[PDB]
Amino acid sequence: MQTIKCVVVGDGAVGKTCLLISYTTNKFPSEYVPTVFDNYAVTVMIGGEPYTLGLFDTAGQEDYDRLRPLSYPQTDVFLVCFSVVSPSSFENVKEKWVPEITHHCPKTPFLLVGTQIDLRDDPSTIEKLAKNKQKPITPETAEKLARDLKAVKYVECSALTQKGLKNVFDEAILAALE
Amino acid sequence: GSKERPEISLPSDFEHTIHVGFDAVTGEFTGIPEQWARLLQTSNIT
């Protein structure tokens, strides 16, 4: 209902949260920005409305080890990001999260996204897909997967260029409490 | 549970998040390290 558990998911990339800022301004050069860790477990109170919150990031002590015993993603809402220029990659999540069912019933929301897409949509890198699959994956087609497997929303982000990825989190916030 | 805009008031809540990585990290993405969860079957040491 309100309990939301969000973390940085995907196929093995940087903490997706380190980008929420890159879209804001610190990008990825050498500026000054808040630190990695992010452990919050509490409920907000607005107008008398309690909000269930729950999230956590690596580096429990700057060693990136306090958060190393994870070996298991346990957060209803997962922010995963993949690229639309891989060898039959999108076809692997159709048979991974849909046949497996998130929790086998709740079908928790899945914020689907595109990694470094800000170019991936051009007909030049698109060339690489041909060497393996001439059928590239597009946003207008992945939506059917979310509406077919009951996901939450297909979005896109570009850590540095800023693919307006604010919608990847903004739409996972209201879908987390569902 | 209700989803409203900025209600009239809002008493804070319990504890909050912390930050520990390295200056310019939360606002910096590089290389392509683990997603902070694949450890369930990654190249751990053990």
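In chain B, numbers come from Swiss-Prot; the residues present are 63-92, 108-123, in order.
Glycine is no exception: its Cβ is also placed from the backbone N, Cα and C atoms.
Long-range C-beta contacts of B:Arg67 (mutagenesis position), restricted to its own chain and to partners at least six residues apart, with a cutoff below 8 Å, are absent. According to Swiss-Prot, the experimentally introduced change B:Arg67 to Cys is described as follows: Decreases interaction of PAK3 with CDC42 but increases interaction with RAC1.
Residues or ranges marked as domain 'CRIB' in Swiss-Prot: B:70-83.
Other C-beta atoms found within 10 angstroms of the C-beta of B:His78 (mutagenesis position) number 12, with every protein chain shown included. Experimental mutagenesis at this site is recorded by Swiss-Prot as B:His78 to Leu, annotated: When expressed in hippocampal neurons, strongly decreases the number of dendritic spines; when associated with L-81 and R-312.
A mutagenesis experiment is reported in Swiss-Prot for this position, B:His81 to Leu, and the note states: When expressed in hippocampal neurons, strongly decreases the number of dendritic spines; when associated with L-78 and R-312. DSSP assigns B:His81 (mutagenesis position) to coil in the three-state reduction, placing it in neither a helix nor a strand.
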Local Cβ density at B:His81 (mutagenesis position) - other Cβ atoms counted within 10 Å: 16
Of B:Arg67, B:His78, B:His81, chain A-adjacent mutagenesis positions (C-beta under 8 angstroms): B:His78, B:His81
